[PDB]
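Taking it in order: structure first as structure tokens, then the write-up.
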Amino acid sequence: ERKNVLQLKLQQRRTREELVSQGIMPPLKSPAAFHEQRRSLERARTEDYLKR
Amino acid sequence: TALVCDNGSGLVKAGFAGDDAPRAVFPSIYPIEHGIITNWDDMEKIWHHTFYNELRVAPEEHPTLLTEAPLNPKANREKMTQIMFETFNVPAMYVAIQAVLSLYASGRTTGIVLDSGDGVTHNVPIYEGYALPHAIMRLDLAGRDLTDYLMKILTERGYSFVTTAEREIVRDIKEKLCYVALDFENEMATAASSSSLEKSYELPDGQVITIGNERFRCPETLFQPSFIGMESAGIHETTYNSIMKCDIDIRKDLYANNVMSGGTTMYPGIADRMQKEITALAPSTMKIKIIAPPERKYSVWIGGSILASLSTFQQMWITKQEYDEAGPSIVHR
Amino acid sequence: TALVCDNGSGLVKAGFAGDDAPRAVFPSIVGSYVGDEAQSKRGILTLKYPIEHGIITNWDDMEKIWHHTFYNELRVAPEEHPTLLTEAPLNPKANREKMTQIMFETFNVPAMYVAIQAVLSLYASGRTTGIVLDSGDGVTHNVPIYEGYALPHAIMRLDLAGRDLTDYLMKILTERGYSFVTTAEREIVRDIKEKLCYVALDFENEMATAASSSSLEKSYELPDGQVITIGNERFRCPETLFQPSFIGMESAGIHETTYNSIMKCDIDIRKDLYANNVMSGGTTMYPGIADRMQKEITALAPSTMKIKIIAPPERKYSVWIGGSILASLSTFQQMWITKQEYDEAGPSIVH
Amino acid sequence: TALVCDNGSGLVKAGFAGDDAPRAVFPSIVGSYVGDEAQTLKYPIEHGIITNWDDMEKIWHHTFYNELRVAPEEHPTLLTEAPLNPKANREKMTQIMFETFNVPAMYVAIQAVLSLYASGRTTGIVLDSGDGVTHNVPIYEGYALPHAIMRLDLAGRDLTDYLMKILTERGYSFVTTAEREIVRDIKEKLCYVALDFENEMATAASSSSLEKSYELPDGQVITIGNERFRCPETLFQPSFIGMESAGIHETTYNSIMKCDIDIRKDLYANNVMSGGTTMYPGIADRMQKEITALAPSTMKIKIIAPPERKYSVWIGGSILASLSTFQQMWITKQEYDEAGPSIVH
Ligand SMILES: Nc1ncnc2c1ncn2[C@@H]1O[C@H](COP(=O)(O)OP(=O)(O)OP(=O)(O)O)[C@@H](O)[C@H]1O
Ligand SMILES: Nc1ncnc2c1ncn2[C@@H]1O[C@H](COP(=O)(O)OP(=O)(O)OP(=O)(O)O)[C@@H](O)[C@H]1O
Ligand SMILES: Nc1ncnc2c1ncn2[C@@H]1O[C@H](COP(=O)(O)OP(=O)(O)OP(=O)(O)O)[C@@H](O)[C@H]1O
Ligand SMILES: C/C1=C/C(=O)O[C@@H]2C[C@@H](CC[C@H](C)/C=C\CC1)O[C@@](O)([C@@H]1CSC(=O)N1)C2
Ligand SMILES: C/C1=C/C(=O)O[C@@H]2C[C@@H](CC[C@H](C)/C=C\CC1)O[C@@](O)([C@@H]1CSC(=O)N1)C2
Ligand SMILES: C/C1=C/C(=O)O[C@@H]2C[C@@H](CC[C@H](C)/C=C\CC1)O[C@@](O)([C@@H]1CSC(=O)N1)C2
Ligand SMILES: [Mg+2]
Ligand SMILES: [Mg+2]
Ligand SMILES: [Mg+2]
């Protein structure tokens, strides 16, 4: 029953790789949690750059 | 037939892939704290009990799916897989994230889950079956906490409740008489104006206590953690923030699919409260749907059951052969 | 706090300098009613797009959209916030003058700045040099940039983008047997596109595979329950980006235009460009596009040249983010056109 | 995939760049047997510095081959190091990595810094306090300000010892090495920092609310009271164990006050705590109270203590090593071949 619907969906679904490429998931070997913080570094560095 | 084992901080839910509800549900006694296994010996014990005492099966004859918490360390699951294969010589096994299975039980593969049990609460946004780890929100306020709070403020009313057994009694009182107010201040006012909100509970020693505003002050913590001295935000705010950390394009998909799961979501009214608050926080053109199936205290387990029965799932099992070749690590892939 | 407004052909991205993702993102349409307000009341509303191919072409409806932005979505008093707007490469000076005017006179903003989209994209990646492929809903640009300045002569406009790929999808989907022609049907198809389309590493090989099995086939549920099946269409659609002829365009593909763009730049800086391809915008979100562009540019570029295609996950919003970053830089605060400056000099001062 | 190795005085945290947690965490000891396998004991790392290169070679070997199950020649490896680590020491680290383990590439990073990174910052002051050493390390746009660093040889192991002593004073014998491990357990499970020490002592005199019970392995069950907080209070009052030094609050403050005044605000608003010895309940608040009492009254004080923090250094490493943009920082085997150890600097 419910199981049948869930199955349907589960079959027609994207690979994490895809989702990353579409920007819904984080990478792709880069601490998924702690992504917030990675992105935060990234942004920092780039800032320090631009002010310099 | 496969086994399904939802290893919680307070209750173990064990059963057979297929069934609508777990065959066995028993106290997790605490080897599990805040959703994480922290005593592998006592855990081995609990598992043994599960297989041999409650389920009456030979673990080597059944593929087994275990659940785990969001943010569970890979080392953790590796230890799980090992214990499963080496200590219990299971034929095959799979580990799944609780919130996810909850979502599955509702027939969805996308949406945000509020999973709140005895020892921990999580907001876990999920897209096409995958959790967005960066958007997960842990919150160390759950069932047990609300019980403790109830002991305290009940005492403040004049009733002594402090011993462990007294704690169990209070937990009963909680489950049977507590509820979430649509509006906390209004409810407090009503509670001041009459005795309509007052209810009675009989203790085992015959004596009969009366509980009033406590009935809803209690669960109110879930929305106002400050009540127990937590600097954190409430479940509504965390849901919201979690959504707001997700790729904006999928946020609508999230808002329209709030799935609530776990014992601590069983309070009458919580659903509506969450609807009111999220509505107040979310854009005014967004559709908000809060899904709270009556079955939900067991929805995680049910999710498992369903997942495990899907023919198409049988290709996902880590087999004893696969383990033999690759070692614990193989669970991660 | 400053405002950042990326006024696109399909979506407005608005927010506050300093935030890493725009607070508000809504359709660039005015039915009067704006945005999702207009989306809901579809039956009673007639939809218009004030922005076409990256250029503002209806100043009244634009004034409307801006108003909506300030007052409805952002909930701010425009006179209390410096505001940075974006604009397209090759935007006429008269255009920006009209923008500045509307900003100062209609919204009495304290200060404002106008920046080129592609550039901001580049900035968000922490670079000030490289070539950008910016491809949104209504237009695509190759914009080479050196030390923060666009090389206008080397820019390449291409009137093939998101909306086009959606239309193409409606067509070939129909050819498969599924009717999709109405406006609403078009929105559904756009969903399908975003969720199921991708770029093949090799178009012919992919077509062959699509002929040999059903591995490439995927299913999509329509709102009316019915469930359609889409196959090779999944990758032919965005292939258009590389083979415009598919929709009857005589132009070259995004790879060829990138290349040509580079080849119009002062040869000495070309290496700097090749090693810094930045992709930005919703139409670059197809899985595989990055790799495809790497393969093709490699095939076109000298064999001793290093090719790097940068496609940050954040990219659908990288223009906006670039804005945010730029606007937060202390050192930038001296670039704002102030209301005083406007009062003395008039619109022209923006240039 | 790259390796990340946080080589501590008490625990090795090893894993793969790309993960949220370290895959392996084991005692930094050699008994020959390494790590948990080995449980006569030797600690190759003292006060954050490698002081026995042979046993260190051992522990590294164990890490690669036993705990991680990898071929070191197939993985770039990032190692951590302490603030104030001698040129010479990192020289030998590098040499051992390339020659003894033929790694493809390697990088060495300062622990406090990585802590900071894990919190999404590139500026702020870190209090990193592990098992054998504590540091205040101010960091401005990614660079440690070496002159403002403060070393303090008071840490986890110390607080454990102190606990053995004052526990004995209460009547319980605890002196053997094993007894020391037991006491360490008690510490982690029952100790905490008082918001204010005198008030807490008074309360501890007035009742048994602060008293807690702990079961030993031999069944016997001991009771610990004011000791629960007397122990960690050492971090703020080193005199308790006969140290003439200042407390972690005072050292944080002084550190800041040695920094270019203009950046001080940036520091005050970004105190990041990291390491096992910062895990005491209440420490954060305590540090907030004290720094507030020391700092200008117009300054904003924020003490950041992520739950993840016992592992934040390692996590910092992970994050750093995963950054595409970082891949250009690795010392390669080629680079080493041309330039020699020195190239690490
Ligand atoms: N009807 C109810 N109303 C309120 N609370 C309830 C109700 N029923 C159960 N609970 C509470 O639910 C909590 C436990 O449920 P649950 O089984 O989901 O915990 P768990 O999943 O094992 O723990 P965890 O989710 O942290 O791993 C208990 O605290 C219990 O008191
Ligand atoms: N995952 C996806 N796959 C395919 N297309 C996508 C995807 N996500 C977004 N798009 C498309 O991107 C387009 C919008 O991009 P974006 O909103 O950044 O540009 P814009 O600024 O509004 O338009 P323009 O750059 O032309 O002025 C839409 O057509 C949208 O359908
Ligand atoms: N919850 C806790 N409360 C108090 N101390 C703790 C707690 N958990 C761990 N510790 C202590 O942390 C210390 C070790 O932690 P840590 O892993 O940070 O050491 P280390 O980093 O390897 O040493 P070092 O940083 O000095 O090089 C031990 O002394 C241990 O007892
Ligand atoms: C009936 C029942 C309810 C329950 O969930 O209890 C589980 C398990 C229990 C373990 C001790 C208890 C005496 C054993 C079994 C109780 C099982 O602790 C809990 O009650 C904890 C302690 S207080 C609280 O609210 N939750 C959770
Ligand atoms: C969900 C969404 C996507 C989008 O970018 O849509 C933007 C704006 C939108 C306005 C019409 C639509 C009914 C209103 C809002 C849809 C916005 O039209 C578009 O979808 C058009 C239709 S097909 C296409 O790719 N662009 C572009
Ligand atoms: C549980 C645990 C904690 C720890 O960090 O231990 C690390 C390393 C360990 C090495 C010897 C010990 C007997 C072996 C394993 C204990 C590891 O000793 C320590 O506990 C030392 C000794 S007492 C103390 O506080 N730190 C530090
Ligand atoms: Mg649970
Ligand atoms: Mg755009
Ligand atoms: Mg350390």
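Indices start at 1 and increase along the chain as displayed.
Note that Cβ sites are derived from N, Cα and C of the backbone, with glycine treated the same way.
Around A:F34 (mutagenesis position), there are no C-beta neighbours below 8 angstroms that are at least 6 residues distant in the chain. Following the DSSP three-state reduction, the secondary structure of A:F34 (mutagenesis position) is coil. Quoted from Swiss-Prot, the note attached to the mutagenesis of A:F34 to A or D (Swiss-Prot position 45) states: Induces a nuclear accumulation in unstimulated cells.
Quoted from Swiss-Prot, the note attached to the mutagenesis of A:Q37 to A or D (Swiss-Prot position 48) states: Induces a nuclear accumulation in unstimulated cells. The C-beta environment of A:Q37 (mutagenesis position), restricted to residues of the same chain at least 6 apart in sequence and closer than 8 Å, is empty.
According to DSSP, A:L41 (mutagenesis position) sits within a helical segment. Record note (Swiss-Prot), mutagenesis A:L41 to A or D (Swiss-Prot position 52): Induces a nuclear accumulation in unstimulated cells. The unchanged residue is displayed.
For the mutagenesis experiment A:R43 to A (Swiss-Prot position 54), the note given by Swiss-Prot reads: Impaired interaction with G-actin, leading to nuclear accumulation in unstimulated cells.
Record note (Swiss-Prot) on the mutagenesis of A:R45 to A (Swiss-Prot position 56): Impaired interaction with G-actin, leading to nuclear accumulation in unstimulated cells. The Cβ neighbour count for A:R45 (mutagenesis position), using a 10 Å radius and every protein chain shown, is 16.
Taking all protein chains in view, 20 other C-beta atoms sit within 10 angstroms of the C-beta of A:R43 (mutagenesis position). Cβ neighbours within 10 Å of A:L41 (mutagenesis position), excluding its own Cβ and spanning all shown chains: 23. Contact with chain C, taken as any Cβ pair under 8 Å, is found for none of the mutagenesis positions A:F34, A:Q37, A:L41.
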